[PDB]
Every structure is written in C-alpha cells, then in structure tokens.
There are 4 protein chains.
Amino acid sequence: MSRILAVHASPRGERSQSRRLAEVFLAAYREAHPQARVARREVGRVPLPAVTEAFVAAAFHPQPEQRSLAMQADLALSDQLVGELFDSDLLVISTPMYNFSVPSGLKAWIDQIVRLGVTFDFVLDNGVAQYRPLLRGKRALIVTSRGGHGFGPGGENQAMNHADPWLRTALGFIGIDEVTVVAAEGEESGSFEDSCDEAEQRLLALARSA
Amino acid sequence: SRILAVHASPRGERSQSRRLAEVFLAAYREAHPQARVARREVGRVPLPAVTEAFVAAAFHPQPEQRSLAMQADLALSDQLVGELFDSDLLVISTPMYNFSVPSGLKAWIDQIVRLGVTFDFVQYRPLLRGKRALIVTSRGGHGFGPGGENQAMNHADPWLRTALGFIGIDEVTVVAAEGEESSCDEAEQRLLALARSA
Amino acid sequence: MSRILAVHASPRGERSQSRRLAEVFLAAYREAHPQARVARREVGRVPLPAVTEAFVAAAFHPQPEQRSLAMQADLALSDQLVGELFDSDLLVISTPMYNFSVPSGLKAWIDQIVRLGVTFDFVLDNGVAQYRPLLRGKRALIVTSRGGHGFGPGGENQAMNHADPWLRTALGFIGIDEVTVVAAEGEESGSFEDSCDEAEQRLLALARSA
Amino acid sequence: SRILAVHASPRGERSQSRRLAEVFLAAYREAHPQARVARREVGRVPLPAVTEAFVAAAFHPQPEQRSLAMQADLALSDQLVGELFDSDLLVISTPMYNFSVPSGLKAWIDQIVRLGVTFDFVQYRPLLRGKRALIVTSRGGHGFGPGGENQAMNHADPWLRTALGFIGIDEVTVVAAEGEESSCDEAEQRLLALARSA
Ligand SMILES: Cc1cc2nc3c(=O)[nH]c(=O)nc-3n(C[C@H](O)[C@H](O)[C@H](O)COP(=O)(O)O)c2cc1C
Ligand SMILES: Cc1cc2nc3c(=O)[nH]c(=O)nc-3n(C[C@H](O)[C@H](O)[C@H](O)COP(=O)(O)O)c2cc1C
Ligand SMILES: Cc1cc2nc3c(=O)[nH]c(=O)nc-3n(C[C@H](O)[C@H](O)[C@H](O)COP(=O)(O)O)c2cc1C
Ligand SMILES: Cc1cc2nc3c(=O)[nH]c(=O)nc-3n(C[C@H](O)[C@H](O)[C@H](O)COP(=O)(O)O)c2cc1C
Ligand SMILES: O=C(O)CCNC(=O)c1ccc(N/N=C2\C=CC(=O)C(C(=O)O)=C2)cc1
Ligand SMILES: O=C(O)CCNC(=O)c1ccc(N/N=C2\C=CC(=O)C(C(=O)O)=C2)cc1
Ligand SMILES: O=C(O)CCNC(=O)c1ccc(N/N=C2\C=CC(=O)C(C(=O)O)=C2)cc1
Ligand SMILES: O=C(O)CCNC(=O)c1ccc(N/N=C2\C=CC(=O)C(C(=O)O)=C2)cc1
C-alpha cells in the first residue's frame, strides 16, 4: 500500500547496473503489491534543465501569488516534479557515482524540487533564518553503482564519497530522514558479481517488508 | 600566467561569486598586464550532461579507432579539456546550491575528467601538472567552512577539491562568502591580496 | 465549452508580443467561458529536448508493446505532450518569426508530437507508404509576431515565410486542418501599434465566437 | 578550400545524410590533399535555443559596452560565427523532419545570424561573401524536390536557402536522397562528381 516515485539517473539503459538493480526492487515490490502505483521519472537518459536566474526570481518571489504567467511558466516543470514527490510515499533513486558525485541530471532534479514555501520554509529568529522541512511521511531508497571500491562506510575512500552522503543531506533538508542506501562496487573491474548479488538479496528483502 | 575562468552562477550582475571572481581577475590583470584570461561560462548557458554515447566514446578501448560520430560526441569535451591544458591558474566561481554546486558545474567536471587525457589507469594517476586553482564561492547560510557547525554538510568546494585532485590539481585555495541570504568585504580584500602575488 | 492547449514559443516574457496577444485571446475566451479549461505548455522560456536517435528507435519500433522500460522513458515527455493535445479541443500557438521560421523550441515540440501510430499512421499500397492523420475534431489558432513587413498573403516577402505556412503543413499532417493565423508585423520598426490593435480586435472577435 | 561541415542528424552510422556528406568530404580531400575540414555537430549534441539574454546581447544598441555577462551569453555564438568566417565551403547534412529540419539545425542558424556580424541594417545587407554551400539532405518520402507533387510542403532546404541567402551565402547546391522510409546511388555519384571539381 505504498505509492512509489522511481527516479532513474543513469544515462545508460539496459547496461545500467543502478537502473537494473532498482527495477529488481520495483518488480519485487510489484509482486507483493499488485495494486501499488509506481511512477517513473527519467533524469538520466533525458535532459533536465539547470536552474536559471528566471527560476531563482520566481521561486524566491516575496509575494508568490503575484508571479506573472511567464514566472509561473518558469516554475511549471518544478511544480510537476514536486507534485510527483508529494503524491508518493516511497522515493527510489537509482544513480551511478560520476566523478565522486552524482550525474548532473540528478543534481538538476534536486535543484528543481527544493522549493521555498513548498518543500522547505524558514523564519528569522533574531535575524537568523531558521529552516523547516515541509515533506513528512516520506521514505527514500538510494540504489547506487560504482566503478571503484571502498566508498562505503569504513572504506578506504569513504572521504571521497560525495554522492549518496550528499543525497542524504539534501533529502533530509526537505524532510526525508528515513533513507536507505544499497550499493554495488567494482563495476569497472567486473567479485562485482558478488557485490551485485548481495545488492539484489538486500533489495528483495526490503521489497518484501516495505 | 594564463588563466581559465569558469563561472557557475546562472546570475549575471546579481551574482556574488561572479562579481568577486571578477574583482580578483581585474586585480590580477593590473599586476600582470600580459596575462591572458579565457572565460568558460557554465552557469548562464547550458552544458550538456554525459550521455551513453559519451561513455562509449570516452572509454573506448582503442581511441585511435573512434569513428567520426564518436569523435563528435567528444568534441565539446576536447575543447573544454584543451582550455584547461592551455592554462596555469584555474579560477572557478560558484554558488552553493543545495549543499553542492549548480548542475552546470557538475556537468563541466563530467566533461573534463577523461581517461587517457586528464587521468590514466595502470591504480589511477593524474595527468595534469603545474596547475593551481582558486575557488570562489558564495553561500546563503553560515558555518559551512573549516571548523563550522555545518562543515559536514558542505559538498560543494570539498567535492571540487576531490575531483580536481583526481586529475592532478592539488594546489587549491578556497575563498568563501557566507550569509548572502541573511564577509564579502573580507573575501574581497582576501582576493585582492591574493591577486598581488600570483 | 472548449478545452484549450496554449503553447507559448517566445523566449521573452512580458516583452513578448506574440505571448501578449495570445493571452489577450485566452483572457477574452475566459470571460465568455468561466468554466473552460486552459492548459499552458511553455516551449520558449524553457528548453525542449531535440529528437535523439534513442527517440527514433522507440517511436518507430515495429512492435511497440515490446519497448523496454528505458525505451519508454525515451518517449515519456512525448506521451505527455501528445496527451495534452488529445485532451484539448483548441490549440493556440504563439510564436515569433525567427530567421524566417519558428524558434527551435517550437520545432522541437512539433518533433515530439508527430508520433507513428499516435498522431499519424500509414499503410503500404503497392509498396508505397500512405499516410493518415489520427487527430480529429481539433482546431488551431496561430498567433505570430514579426519584426519586418510583407510576410503575409500578398506581401512582398511572402515567399520567405517558412514559419506559419510550415506550421499549417505540419499540423495538417496530423489532422488539424482548421487553422487560423493572426499576425502582427513591423515589431522591429515600432504603425506597429496599428498592426497590434488590428490583431487584438481580430482575436477578441474569435474568442467571442469560439 | 577550407570546409566547415555541419551535421544535423541525431543518428550516427545509421544516418544517410551524414554518410553521404562524409562520402563527399572524403572525395574532396583526395582531390585537394591540403584541405582543412572543421566539423560542427548539431544533431548528436544539443545546441542551446536563443534565450531572452541572447536577444538582449545580440541586439545591444552599443555592442562595445556589452558587459562580461552579456558577452558570455554570446560566446557560443561568436565561436559558431567564427567557424563560418574561417571557411570557404559550408557543407550541411540534414534529414527532413516534419517538413523542415531537426530543431538542432534551426538552433544553429539562430546562433549565426547576428546583427553587425553576418548582416547589417541601413534595409538589410548580407555581410558574408565569397562563400558557397552544399546542402545534403535525406528524406523518408518522395516528391519534395523541384517539380515534385509535394514541393510546396518542403520547408527544409528551401528555408535553408532563404536563411543562408540573408547573410550572403547565395551559391547553394542541394543534393537530395528520397525514399528512405520506403536515388542514394545517384546522389552519391552526384556528390563524387561535385567533389572532383570544387
Ligand atoms: C563519467 C563517469 C564518471 C565516473 N566516475 C566514477 C567515480 O568517480 N568513482 C567510481 O567508483 N566510478 C566512477 N564511474 C564508473 C561508474 O560509476 C560505474 O560504471 C557505474 O556502474 C555506472 O552506473 P550505471 O551502471 O548505472 O550506468 C564513472 C563512470 C563514468 C561514465
Ligand atoms: C537553488 C538554490 C539553492 C541554494 N542552496 C543553498 C545552500 O544549500 N546553502 C546555502 O548556504 N545557500 C544556498 N543558496 C543561496 C545561494 O548560495 C546564495 O544566494 C549565493 O550567493 C548564490 O550565488 P551567486 O550570488 O553567485 O548567484 C541557494 C540558492 C539557490 C538559488
Ligand atoms: C533571433 C531572432 C530572429 C528574428 N528573425 C526575424 C525574421 O526572420 N523576420 C522578421 O520579420 N523578424 C525577425 N525577428 C524579430 C522578431 O520576429 C520580433 O521581434 C518578434 O516580435 C519577437 O517575438 P516576441 O515579441 O513574441 O518575443 C527576429 C528576432 C530574433 C530575436
Ligand atoms: C522525427 C522524424 C520526422 C521525419 N519527418 C519526415 C518528413 O517530414 N518527410 C520525409 O520525407 N521524411 C521524414 N522523416 C524520415 C527521415 O527524413 C529519413 O529517415 C531520413 O533519411 C533521416 O535522415 P538520416 O538518415 O540522415 O538520419 C522523418 C523522420 C523522423 C525520425
Ligand atoms: O589517497 C586516497 O585516500 C585517495 C586516492 N585515490 C584512490 O585510492 C581511488 C580513486 C578513485 C577510485 N575509483 N575509480 C574512479 C574514481 C573517479 C573517476 O572519475 C573514475 C572514472 O572512471 O571516471 C573512476 C578508487 C580509489
Ligand atoms: O541536523 C543536521 O544534520 C543539520 C541541521 N540543519 C542546519 O543547522 C542548517 C541547514 C541548512 C542551512 N543552510 N541554509 C540554506 C540551505 C538550502 C537553501 O535552499 C538555502 C537558500 O537560501 O535557498 C539556504 C544552515 C543550517
Ligand atoms: O528580394 C527579396 O524578395 C527579399 C530580400 N530581403 C527583404 O526584402 C527582407 C528581408 C528581411 C525582412 N525582415 N527583417 C528580418 C528578417 C530576417 C532576420 O533574421 C531579422 C533579424 O532581426 O534577425 C529581421 C524584410 C524584408
Ligand atoms: O493535401 C496536401 O497538401 C498534402 C497531401 N499529403 C501527401 O501526399 C504526403 C504527405 C507526407 C509525405 N511524407 N511522408 C513523411 C512525413 C512525415 C513523417 O514523419 C515521415 C516519416 O517517415 O516519419 C514521412 C508524402 C506525401
């Protein structure tokens, strides 16, 4: 009985390991819940617009009900993206690690959905902005694939990981505090089979209990 | 020194990080009248994301055999990398957006980290050398710098160091302006001082 | 009692004459029909993806029910764009003339909505593909603004007009044969006031009778 | 001759218009071993649309006073125009998409028609001279060429002539392959003949 939003961030299709692993979760979830709604939002194989100055002017307008129609057009994609999120209970993000972070498309999706007055708010206490998240009741699953090894907790390269740790922080800011990460490592060295098998078993167990 | 200046804010006149970087650049020019500055805009104009075509071309096992179509998939990348090779000092100006950098700057990084060109594999090895970087960043909030209560939330410039470090840019200076949504004088003064000695 | 799809193609906001003139029509239509639905689709101030080879492979797939999930993701924007069109009775397009044609964003929107099996079909008679439109019951209004003069019927530069004449042809291919064009000329020379006044009077009359 | 080759199909190996243009280019190179070819991809990589920032910059009443931000809005445009100025023969390969050209090619045209640079106003005047163009186009259907039953539906190459003509490219040859969805030998042979004399 969960409404799902699945956001796919790899540019690769059938060859994407993070997409493949997320679809394993999604299809397993579907077996346990034949009537559940799954919405898919592509941010890897299709371009997502970067934040523009026109976006900034509209999103942060002091009196939002006065936005011109052109300004509203600047926020239209964002509203649709935010709407999908509000209409979901569980958010699944699949993503590669690209250069120690996420693909630029995912960063752009994040930039569209953190919206003043919509997914976060603030007040000034003694002149200092205090921030409050506006999403509530959400969960998130991050499914990730990496070419190298050691980027996870306790790993030799843990300090170079600005992908899922950064995702955690951004999602938490808008109120998604329950976040699970499943990772496959060693993709470039292909061992990697063990890593993917373990990721699949983990996701199957999460699907059953979700 | 030859300077490549990468601007990441979508804002023009209103941008603090652009304005501060331009303060430095004008002061560096006075102290070194023969300096060349190349500007690469990644904030006010779109920069394409990495695609599957790009992955196939960039990681081609036998680059000398890339087809014309594959080379076309890498043309922007080659141009971007070329700008970096022809420079001594890299200046990057950027906002913090959602605890990281604007998507355009991430896209720029994704284009210039290139197997066989800016890094190699034997174990990974940087292929750029002799370069320095100055990162100029503006943020709406407070406490994202060294020793700050929000330091562990900062995935902008610390991530930049990691990516720059991987391709061999080790000498990196960060000058940050905080409290934009609520220091610029200090950052400015710091940038002028820096310009008078680089 | 018409459902409206308004597609705005100028990159300019408050300064857009074609956008301004179309909103005049839309607000006049709204006065006569308080309960009518108007959907707005921005193709000028926001990027619209160009057709890719991945798009081609999916749209023209011989057995569409076998498209992979990745392929479907390649068509997702297109489906949403086509859906807006099917859900409308009247299509309003506002557009500048740019270099004797339309802005690239509008061309991209057109490239997304002409879809095999969806807005057009074909069969082979003696080996020759015969095309059949799939949209029916639609009308279209094209509102256009031009910097120069003489691009309309009988004008000295009529043969250089590949904007609205080309729109007519593309819309007709998918079945929109009832098409009206309202044009303001002389924008770069600013006379132009006469041209805009006449365009407004024309659009107000069309709104009342629609 | 110096050649600028603009490719408009999103397709790679499978593209007919790209393949035919490459047949011509290879044959022109054999006949003129010292020729330089610049390739500009507008089909397989995105090309930005004109924005309002671009309009404000390009039609600036006093260009010498454009701010750095405005110049950045025109950087791609300047690079694209530069390629055109440095060439003698422009070769454009393109599909017909929906009775016109792919959106990328329209975007390319929108970037290179520039007030004060490729055309002027006194009455409009072309500023490019001494250039030729070869347009190589592939179409799925039949009868879109001169004397064809669908000639009045053709807004691809005839529109290209109008846009090219406005900026001063008057000498234009069109070679078309039709019936792709259902002539290439002829077009090919025609391209080889053309290469052996340009
Ligand atoms: C542009 C690019 C950047 C990459 N950066 C990293 C990286 O920083 N660290 C890493 O371990 N692997 C990196 N990789 C390897 C990918 O993370 C790995 O191939 C991953 O499985 C790709 O995700 P996908 O299979 O879902 O497409 C990179 C790959 C590409 C194409
Ligand atoms: C989309 C967006 C996201 C932002 N995210 C953060 C943030 O995570 N932390 C912060 O301190 N400020 C944030 N800000 C505020 C900007 O960092 C601040 O306005 C900065 O000065 C913008 O850079 P610029 O002036 O060079 O355009 C954000 C602003 C925008 C528009
Ligand atoms: C890039 C560009 C190309 C243009 N090309 C033409 C043209 O080919 N013919 C013409 O008469 N006006 C041309 N114009 C002028 C515009 O058509 C005119 O300013 C129009 O009103 C702009 O539409 P808008 O007001 O809705 O933004 C062009 C303007 C721009 C910015
Ligand atoms: C989106 C799209 C639109 C097309 N529109 C037309 C058309 O209007 N008329 C036509 O004859 N063929 C049309 N075609 C068929 C192509 O013109 C034909 O496949 C051509 O060879 C493609 O060029 P390329 O092989 O260089 O990629 C269209 C194809 C696509 C994918
Ligand atoms: O000394 C220290 O703590 C750290 C020193 N560096 C390491 O140990 C190290 C670095 C990268 C890595 N992953 N492969 C990657 C990383 C980044 C990429 O962009 C690509 C790519 O294919 O583009 C592949 C595993 C280990
Ligand atoms: O419990 C934990 O791990 C962390 C506890 N949260 C904090 O103390 C905190 C969070 C964010 C912050 N930055 N403000 C920002 C962040 C996002 C924006 O979009 C803007 C904006 O101006 O648009 C400004 C300062 C302090
Ligand atoms: O001899 C013949 O039949 C035709 C000879 N040319 C003409 O008479 C003529 C050309 C253009 C025009 N409109 N202004 C324009 C046209 C194209 C543009 O790109 C721009 C722009 O601002 O970018 C403005 C009016 C008349
Ligand atoms: O009555 C009138 O004005 C016109 C009468 N219609 C005709 O005779 C006619 C129309 C289109 C055509 N080209 N085929 C095309 C057009 C669009 C496509 O997307 C494809 C494709 O392969 O995807 C191929 C040939 C003939």
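Note that chain C is numbered according to Swiss-Prot, with residues 1-190, 193-212 shown in order.
Every residue gets a Cβ built from N, Cα and C, even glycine.
The feature FMN binding site is assigned by Swiss-Prot to C:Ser10, C:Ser16, C:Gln17, C:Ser18, C:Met97, C:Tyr98, C:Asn99, C:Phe100, C:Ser145, C:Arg146, C:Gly147, C:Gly148, C:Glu187, with experimental evidence given as support. The substrate binding site annotation in Swiss-Prot covers C:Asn99, C:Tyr131, C:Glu188. Swiss-Prot lists C:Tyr131 to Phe among its mutagenesis entries, and the accompanying note reads: 2-fold increase in specific activity towards methyl red and 20% decrease in specific activity towards balsalazide. 2.5-fold increase in the kcat with NADH as substrate.
Everything Swiss-Prot records as a feature, shown here on the structure.
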residue: C:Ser10; record: FMN binding site; CB count, 10 Å: 29
residue: C:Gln17; record: FMN binding site; CB count, 10 Å: 22
residue: C:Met97; record: FMN binding site; CB count, 10 Å: 23
residue: C:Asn99; record: FMN binding site; CB count, 10 Å: 21
residue: C:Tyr131; record: mutagenesis position; CB count, 10 Å: 12
residue: C:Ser145; record: FMN binding site; CB count, 10 Å: 27
residue: C:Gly147; record: FMN binding site; CB count, 10 Å: 17
residue: C:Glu187; record: FMN binding site; CB count, 10 Å: 18
residue: C:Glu188; record: substrate binding site; CB count, 10 Å: 12
Mind running the recorded positions C:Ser10, C:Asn99, C:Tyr131, C:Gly147 against ligand 7 and keeping the ones whose CB falls under 6 Å of it?
C:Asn99, C:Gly147
Can you tell me which of these recorded positions sit near ligand 8, meaning the Cβ is under 6 Å from at least one of its atoms: C:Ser10, C:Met97, C:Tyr131?
C:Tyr131
Do you have the Cα distance in Å for C:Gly190 and C:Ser193? The stretch of 2 residues between them isn't modelled.
7
What binding-site residues from C:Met97, C:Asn99, C:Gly147, C:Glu187 have a chain D Cβ less than 8 Å from their own Cβ?
C:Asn99
C-alpha of C:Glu187 (FMN binding site) to C-alpha of C:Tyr131 (mutagenesis position): distance in Å?
39
Where the record names C:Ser10, C:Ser16, C:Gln17, C:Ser18, C:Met97, C:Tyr98, C:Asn99, C:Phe100, C:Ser145, C:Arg146, C:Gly147, C:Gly148, C:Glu187 as binding FMN, the maximum Cα to Cα distance in Å
18
Rounded to a whole number, how many Å is the Cα of C:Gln17 (FMN binding site) away from the Cα of C:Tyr131 (mutagenesis position)?
36
Provide, as an integer number of angstrom, the distance between the C-alpha atoms of C:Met97 (FMN binding site) and C:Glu188 (substrate binding site).
12
Please classify the secondary structure at C:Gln17 (FMN binding site) using three-state DSSP.
helix
If we take the Cα of C:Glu188 (substrate binding site) and draw a 10 Å sphere, the binding-site residues of C:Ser10, C:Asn99, C:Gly147 inside it are C:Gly147
